[PDB]
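Participant: Dropping a structure here in structure tokens format, bear with me for questions.
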Amino acid sequence: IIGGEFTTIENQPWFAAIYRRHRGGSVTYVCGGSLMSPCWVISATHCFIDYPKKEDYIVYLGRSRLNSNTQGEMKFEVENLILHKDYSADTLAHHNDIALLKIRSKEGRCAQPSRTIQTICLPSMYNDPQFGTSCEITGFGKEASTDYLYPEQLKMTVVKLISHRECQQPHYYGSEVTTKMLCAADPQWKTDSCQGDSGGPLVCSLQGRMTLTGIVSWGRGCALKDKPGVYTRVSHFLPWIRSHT
Amino acid sequence: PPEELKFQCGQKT
Ligand SMILES: CC(C)COc1cccc(-c2nc3cc(C(=N)N)c(F)cc3[nH]2)c1O
């Protein structure tokens, strides 16, 4: 996240950190995700597409730091990894970029609620906030496009939803953005999501609930003028989600 | 009653 503030998991208790193991001894961070129900986490298919080996991923809940432990964190293995049939990537956009990870702990249980672990609400079918709404994004992604390391402390920032008409303007993304995507940016192009933030949540208040409105998907550069961040529009995948959850 | 019932989506506090 470019800009934003450093935060703790108590402020985003539904945030999930997904890592990959290389038996060489190291575990590296892959993407963020969000807990939907006790046993299911939602993220982005493009985070797994290249190495769809579920046995090499570890999911942690209740984590405020990237490589150090947080008291109260929970570790799970991925029991099922459901990627979107029809996921497609082009020169920028990822289409149908949503994935579901079913989690199980070594004791065979799903997540349990605590002051650092909570589910986030899903929207109702095709129901979104109106453009202008300020939503927040969280993650361990880069703080500057030139960085080659990720922060150790979780960050968050507030961004506003913009209309498709504005995002599909030729000097923004044109038709690369579809109705199954949402664009969000800072009025002054000062904060944004960036590499390392993929799969995490775009949370907005909808009908009184803090709802998972989008999943961090792609963007040209980070915090660039006229280059909003693009998110998978969760309201449009509710049947898919239900088909599996 | 079982733990799962104690999740309230979207509730931080
Ligand atoms: C874990 C692997 C699948 C690597 O995935 C990735 C490889 C290279 C870039 C990204 C990536 N770029 C990204 C850029 C943005 C942005 N708003 N500018 C974003 F929000 C997520 C990104 N994720 C990315 O998610």
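Note that chain A is numbered according to Swiss-Prot, with residues 179-423 shown in order.
The way this entry was determined, per its header, is X-ray crystallography, 1.6 Å.
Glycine too: its Cβ is placed from the backbone N, Cα and C atoms.
Swiss-Prot lists these features:
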{"type": "ACT_SITE", "residues": "A:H224", "note": "active site, charge relay system"}
{"type": "ACT_SITE", "residues": "A:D275", "note": "active site, charge relay system"}
{"type": "ACT_SITE", "residues": "A:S376", "note": "active site, charge relay system"}
{"type": "MUTAGEN", "residues": "A:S323 to E", "note": "Abolishes phosphorylation, proadhesive function and ability to induce chemotactic response; when associated with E-158"}
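Context for these features, please: burial, neighbours, distances.
Facilitator: Spatially close to A:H224 (active site, charge relay system) yet at least six residues away along the chain are A:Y265, A:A267, A:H272, A:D275, A:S376, A:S395, A:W396, judged by Cβ distances under 8 angstroms.
According to DSSP, A:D275 (active site, charge relay system) sits in a coil region rather than a helix or strand.
Neighbours of A:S376 (active site, charge relay system), defined as other CB atoms within 10 A of its CB across all chains, total 25. For the recorded site, A:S376 (active site, charge relay system), the DSSP three-state label reads coil.
In the three-state DSSP classification, A:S323 (mutagenesis position) falls within coil. Sequence-distant neighbours of A:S323 (mutagenesis position) (same chain, 6+ apart, CB under 8 A from its CB) are A:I180, A:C372, A:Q373, A:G399, A:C400.
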